[PDB]
Amino acid sequence: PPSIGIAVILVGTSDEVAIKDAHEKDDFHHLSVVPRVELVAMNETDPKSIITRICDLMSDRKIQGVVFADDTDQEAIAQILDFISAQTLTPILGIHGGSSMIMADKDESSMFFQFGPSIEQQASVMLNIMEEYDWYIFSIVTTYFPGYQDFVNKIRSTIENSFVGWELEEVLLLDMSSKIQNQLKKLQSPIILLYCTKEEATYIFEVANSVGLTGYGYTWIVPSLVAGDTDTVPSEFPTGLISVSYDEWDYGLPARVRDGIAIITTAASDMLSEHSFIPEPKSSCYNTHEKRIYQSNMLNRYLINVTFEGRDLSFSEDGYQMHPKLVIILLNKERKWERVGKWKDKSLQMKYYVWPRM
Ligand SMILES: *[C@H]1O[C@H](CO)[C@@H](O)[C@H](O)[C@H]1NC(C)=O
Ligand SMILES: *[C@H]1O[C@H](CO)[C@@H](O)[C@H](O)[C@H]1NC(C)=O
Ligand SMILES: [Cl-]
Ligand SMILES: [Cl-]
Ligand SMILES: [Cl-]
Ligand SMILES: [Cl-]
Ligand SMILES: [Cl-]
Ligand code: NA
Ligand SMILES: [Zn+2]
Ligand SMILES: [Zn+2]
Ligand SMILES: [Zn+2]
Ligand SMILES: [Zn+2]
Ligand SMILES: [Zn+2]
């Protein structure tokens, strides 16, 4: 009877997820370790309540992994999660929501992994797109949000060694606090890559709009986290906003949760398989006598590499999904987001030959 407690935390999600009450210890998809899954649906959605709720839970019950989803647009959630994964040397998966928005810096000791694309993959795709439509002259505009440095580099890198005639005209760096205007006015290019948070973005646009740089002639392309919840669209978001997004259509929540439990339950089974051990439950986020810093690294070798049934879920070093299915989307005229492209693996399939006008 090899068990492993898993917490499924669902902050703000509509309760459409139903987990087997674990009476009959029937095994999960024929894996050696039975996951004892504890469901939890927090109502309050502020980070404070989450840190409290997750932590309390970890001392009360015997948890050796956390699958965590939220329907909020708070990248904040990611900090609290990386922190906990670190303090407790426990794997925590950022399955969806703010909890999975690119966290650039990340405690290299933590086991916080996020679903969806890395800052790099996303950059590599935004260029992948600009080619399909021979959009070669462009400016970058980032804020100070962690990642900006890593993002700009990925662009500059792929540019340098490319036969294609890329012209990176400007790169801005916005000290938010409206001195932005004097900066954003200096923009010439037609294509603009804007790297920042959703909330930062809405200010940045409100400004550009009353400077014209947002309209016809200018198309803005933007990372997955600025789209955020596609159901919430700022007034200031320009129609004709291109964005990369994780795929919330063919990939429902319950499928991720399944995948979450799978990732962990596999790693655990493959460790019990190679060493008669599964790391005891750590029971404090704070009071840390759990200097068990070694059995961690071992687990971490198995989590990082799961492939389950059809899907491949192996993770990158910086804790992003290595092979995510992406969707390019477009802020239309009626102000919804349309699907207008897919990305499989280095394979960018678009829907239109003539790029639409909104
Ligand atoms: C959630 O439900 C409880 C139960 O009565 C309520 O008192 C609380 O304020 C609610 N919070 C939100 C954001 O709806
Ligand atoms: C993950 O990496 C290891 C290390 O050699 C490899 O042997 C393993 O089979 C990989 N995952 C899969 C599904 O092959
Ligand atoms: Cl929110
Ligand atoms: Cl993201
Ligand atoms: Cl950075
Ligand atoms: Cl299942
Ligand atoms: Cl499509
Ligand atoms: Na993500
Ligand atoms: Zn199955
Ligand atoms: Zn092409
Ligand atoms: Zn979703
Ligand atoms: Zn051993
Ligand atoms: Zn791939």
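Here chain A follows Swiss-Prot for its numbers: 32-208, 214-394, in order, are the residues you see.
Method on record in the header is X-ray crystallography, 3.2 Å.
Backbone N, Cα and C define each Cβ position, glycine as well.
Among the features that Swiss-Prot reports, Zn(2+) binding site is placed at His127, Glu284. Quoted from Swiss-Prot, the note on mutagenesis experiment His60 to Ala is: Normal zinc binding. According to Swiss-Prot, the mutagenesis experiment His127 to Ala carries the following note: Reduced zinc binding. In Swiss-Prot, a mutagenesis experiment is listed as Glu284 to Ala, annotated with the note Reduced zinc binding. As a published mutagenesis entry, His311 to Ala appears in Swiss-Prot alongside the note: Normal zinc binding. According to Swiss-Prot, the mutagenesis experiment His359 to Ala carries this note: Normal zinc binding.
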Inter-residue C-alpha distance, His311 (mutagenesis position) and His60 (mutagenesis position) (nearest angstrom): 22
I want to verify one value. Collapsing DSSP to three states, which class is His127 (mutagenesis position)? strand
Compute the C-alpha separation of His60 (mutagenesis position) from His359 (mutagenesis position), stating it in Å without decimals. 22
Taking DSSP three-state, what's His359 (mutagenesis position) in: helix, strand or coil? coil
Among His127, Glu284, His359, which mutagenesis positions lie by ligand 13, judged by Cβ under 6 Å to any atom? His359
How far is it from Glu284 (mutagenesis position) to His127 (mutagenesis position), counting Cα to Cα, in Å? 9
Sort out the sequence-distant neighbours of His359 (mutagenesis position) for me: same chain, 6+ apart, CB within less than 8 Å of its CB, listed by position. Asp348, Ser350, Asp381
